[PDB]
Amino acid sequence: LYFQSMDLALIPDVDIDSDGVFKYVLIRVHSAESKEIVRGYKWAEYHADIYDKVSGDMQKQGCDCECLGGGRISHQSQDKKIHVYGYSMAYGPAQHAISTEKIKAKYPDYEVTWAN
C-alpha cells in the first residue's frame with residue numbers, strides 16, 4: 001500500500017508563549033516534505049525539553065524532525081515587539097533571521113527583530 005504523509009501546511013509555523021523571555025528552538029520538520037518551525041515556551045528548563053516535546057508530537061503524526069538551533073525569544077505584547085537572540089548549548093544558535101521570518105508572518109503588526 002501507500003502511506004499518507006502529514007500535510008506540513010497543517011503544522012503551525014510558530015507556537016510561542018507571550019509576555020516574557022523564554023527558550024526557543026528552530027526545528028526542521030520532514031513529512032517524511034519539509035519546513036522550519038519556531039517553538040518557544042516558558043515552561044522549558046532546557047532547549048532539549050522543547051525539542052523532545054515537539055519531536056515526540058511530530059513522531060506521533062509520522063513526521064521526523066531535526067533541531068537547527070535555539071536561543072531566546074522576548075515577547076512583549078504591550079509594545080508589540082518580539083526579539084529573537086542567543087543560542088542553545090545543545091543545538092547551537094539558530095539562524096534567528098529564519099525564525100523571525102516565521103514570526104513576522106504570524107505577527108505582521110509587531111516589530112520583529114533579531115541579533116546576529
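Counting starts with 1 at the first residue shown.
Keep in mind that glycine also has a Cβ here, set from the backbone N, Cα and C atoms.
The Cβ neighbour count for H47 (mutagenesis position), using a 10 Å radius and every protein chain shown, is 25. In three-state terms derived from DSSP, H47 (mutagenesis position) belongs to a helical segment. The annotation active site, proton acceptor is assigned in Swiss-Prot to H47.
Under the DSSP three-state reduction, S88 (mutagenesis position) is assigned to coil, being neither helix nor strand. Annotation comment: Swiss-Prot describes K23, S88, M89, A90 as substrate binding site.
Quoted from Swiss-Prot for the published mutagenesis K23 to A (Swiss-Prot position 21): Decreased affinity for substrate and strongly reduced catalytic activity. Under DSSP, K23 (mutagenesis position) is assigned to a strand (E or B) in the three-state scheme.
Following the DSSP three-state reduction, the secondary structure of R39 (mutagenesis position) is strand. Neighbours of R39 (mutagenesis position), defined as other CB atoms within 10 A of its CB across all chains, total 26. While the structure shown retains the original residue, Swiss-Prot records the mutagenesis experiment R39 to A (Swiss-Prot position 45) with this note: Slightly decreased affinity for substrate, but no effect on catalytic activity.
One entry in Swiss-Prot concerns the mutagenesis experiment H47 to A (Swiss-Prot position 53). Its note says: Loss of activity.
If you take the C-beta of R72 (mutagenesis position) and look for same-chain residues 6 or more apart in sequence within under 8 angstroms, you find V21, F22, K23, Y24, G40, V84, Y85, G86. Quoted from Swiss-Prot, the note on the mutagenesis of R72 to A (Swiss-Prot position 78) is: Decreased affinity for substrate and reduced catalytic activity.
For the mutagenesis result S88 to A (Swiss-Prot position 94), the note given in Swiss-Prot is Decreased affinity for substrate and strongly reduced catalytic activity. Its Cβ taken as reference, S88 (mutagenesis position) is surrounded by 23 other Cβ atoms within 10 Å in the chains shown.
There are 26 other Cβ atoms within 10 Å of the Cβ belonging to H96 (mutagenesis position). Under its mutagenesis annotations, Swiss-Prot gives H96 to A (Swiss-Prot position 102) the following note: Decreased affinity for substrate and slightly reduced catalytic activity.
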Worksheet item: With 8 residues not built between them, what is the whole-number Cα-Cα distance in Å for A32 and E33?
Response: 6
Discussion item. Roughly how many Å lie between the Cα atoms of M89 (substrate binding site) and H96 (mutagenesis position), rounded to a whole value?
Written reply: 15
Discussion item. Quick check: which same-chain residues outside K23, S88, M89, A90 lie with their CB within 8 A of the centre of the substrate site CB atoms?
Written reply: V25, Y46, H47, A48, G70, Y87, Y91
